[PDB]
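Working notes for the structure below.
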Amino acid sequence: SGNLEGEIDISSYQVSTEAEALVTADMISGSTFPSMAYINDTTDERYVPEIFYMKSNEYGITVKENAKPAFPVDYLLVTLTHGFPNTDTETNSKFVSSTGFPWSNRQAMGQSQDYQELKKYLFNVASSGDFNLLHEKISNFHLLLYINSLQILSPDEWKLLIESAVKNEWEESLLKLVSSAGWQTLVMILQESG
Amino acid sequence: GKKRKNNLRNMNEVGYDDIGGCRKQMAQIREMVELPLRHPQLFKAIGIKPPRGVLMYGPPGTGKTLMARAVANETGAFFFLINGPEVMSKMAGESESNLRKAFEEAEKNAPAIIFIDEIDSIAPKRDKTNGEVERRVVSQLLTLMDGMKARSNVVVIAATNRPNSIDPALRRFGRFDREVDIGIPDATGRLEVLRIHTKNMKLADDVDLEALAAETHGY
Ligand SMILES: Nc1ncnc2c1ncn2[C@@H]1O[C@H](COP(=O)(O)OP(=O)(O)OP(=O)(O)O)[C@@H](O)[C@H]1O
């Protein structure tokens, strides 16, 4: 949403265990006031008792106020803290990716996964070698999902592909995959396709 | 005119002319309140520390509040009123805040007068102070009065029904040390009260206010 200074900061939250148990029995709904949540009625299926929200006043005394019409939702939240891994290169990530092959269903923009994009992204590396370059091009989450959806490779071929793309020891598995018949057919058709 | 003064001449419109039949106690309270505030130079010249607290008491309906308000208005000093009930009706932990405010505001606007009406309802006899809130409020009042010695040109007046209804700790040096007793008036006082009250009624020709004053005893 953005911080107090006008940036694109990010915040993480988590609803309490009673809000989780309140919504299951309906009993709550959004209100025209953004900060306050409404309360439903005692119909013939759902029975809602009187709801009190407890707060402490400036004099250190807990005060219970009936809130049938609406109550603030700040009593139904717990705040987490986000962050990023230190600049020290630990490289415990599962993918050197997120910049390349287009993501999931973004058809609204020009990001439309298709055979042409594969032919332009994952073909020059497969036409030259440099197994390291091929590995760093093959370790894209969305690329793996897309090739799986293509269903050209059989389940065992895809299992060895994922373990080649996500496991720290991939030389032998990468060689087996690139030598596999399924991968050979995939690359051949990809080259033939325009 | 009168009272710092038709222009020069509803509880801020009371003066010494709205009180009758209490010359002695009125003189006592005046000489105890006006002089420290109106003329603080006398005490500086003679090198004494005028007493601060004043404790009026008497049967209800004797005009204690009337006298306090009249003196406050005549002195022309910042007047702050404290009522025992309304202070004691606040939520727990807020009565002490109200007392602290009252006293800080009075100090910051010296000269000032603080009138604690019905003080026996917030600092009752120690036997009757059964409860954490009662003890806390009594202690806050005692602390405020003790810390007032540094404060100057501030006078505290308290009104109670009997001397034996307030906490005994309030009647010591540096606290409500001066005391005043209001009694029922005599025939002359009752006649003065009747003339004060019946100064707007459409009395008939055959009125004998002297006869009423003679007949009305214990009023
Ligand atoms: N000389 C007088 N003495 C007493 N009361 C008088 C006198 N002249 C008028 N009154 C009227 O008598 C009534 C006195 O009520 P007042 O509130 O002053 O008495 P109180 O019981 O001592 O006060 P409180 O409970 O506020 O401390 C008021 O109506 C006042 O106007």
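For chain B, we keep the numbers from Swiss-Prot: what you see runs 71-75, 100-103, 207-416, in order.
How was it done? The header gives electron microscopy, 3.0 Å.
A Cβ is built for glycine as well, from the same backbone N, Cα and C atoms used for every other residue.
According to Swiss-Prot, the feature ATP 1 binding site maps to B:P257, B:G258, B:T259, B:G260, B:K261, B:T262, B:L263, B:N358, B:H394. If you take the C-beta of B:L263 (ATP 1 binding site) and look for same-chain residues 6 or more apart in sequence within under 8 angstroms, you find B:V211, B:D215, B:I216. According to its DSSP assignment, B:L263 (ATP 1 binding site) is helical.
The note that Swiss-Prot attaches to the published mutagenesis B:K261 to T is: Probable loss of ATP binding. Complete loss of catalytic activity. For B:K261 (mutagenesis position), the same-chain residues that are 6 or more apart in sequence and have a Cβ closer than 8 Å to its Cβ are B:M253, B:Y254, B:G255, B:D314, B:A356, B:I379.
One entry in Swiss-Prot concerns the mutagenesis experiment B:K261 to A. Its note says: Moderate reduction in growth rate.
For B:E315 (mutagenesis position), applying a Cβ distance below 8 Å and a minimum sequence separation of six or more within one chain yields B:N280, B:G281, B:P282, B:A356, B:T357. In this structure, B:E315 (mutagenesis position) belongs to neither helix nor strand by DSSP; it is coil. Listed in Swiss-Prot is the mutagenesis experiment B:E315 to Q, annotated as follows: Severe loss of catalytic activity and cooperativity between the 2 ATP-binding regions. Lethal. Restores cell growth; when associated with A-358; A-369; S-471; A-471 or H-475.
Here Swiss-Prot describes B:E315 to A as a published mutagenesis experiment; the accompanying note says: Moderate reduction in growth rate.
According to Swiss-Prot, the mutagenesis experiment B:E315 to N carries the annotation: Severe reduction in growth rate.
Secondary structure from DSSP puts B:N358 (mutagenesis position) in coil. B:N358 to A appears in Swiss-Prot as a published mutagenesis result, with the remark: Slight reduction in growth rate. Restores cell growth; when associated with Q-315.
For the mutagenesis experiment B:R369 to A, the note given by Swiss-Prot reads: No effect on growth rate. Restores cell growth; when associated with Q-315. The Cβ of B:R369 (mutagenesis position) lies under 8 Å from no Cβ of any same-chain residue at least six residues away in sequence.
Rounded to the nearest whole angstrom, the C-alpha distance between B:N358 (mutagenesis position) and B:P257 (ATP 1 binding site) is 7. For B:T259 (ATP 1 binding site), the same-chain residues 6+ apart in sequence whose C-beta sits under 8 angstroms from its C-beta are B:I379, B:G380, B:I381.
Candidate recorded positions: B:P257, B:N358, B:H394. Fewest other C-beta atoms within 10 angstroms, B:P257.
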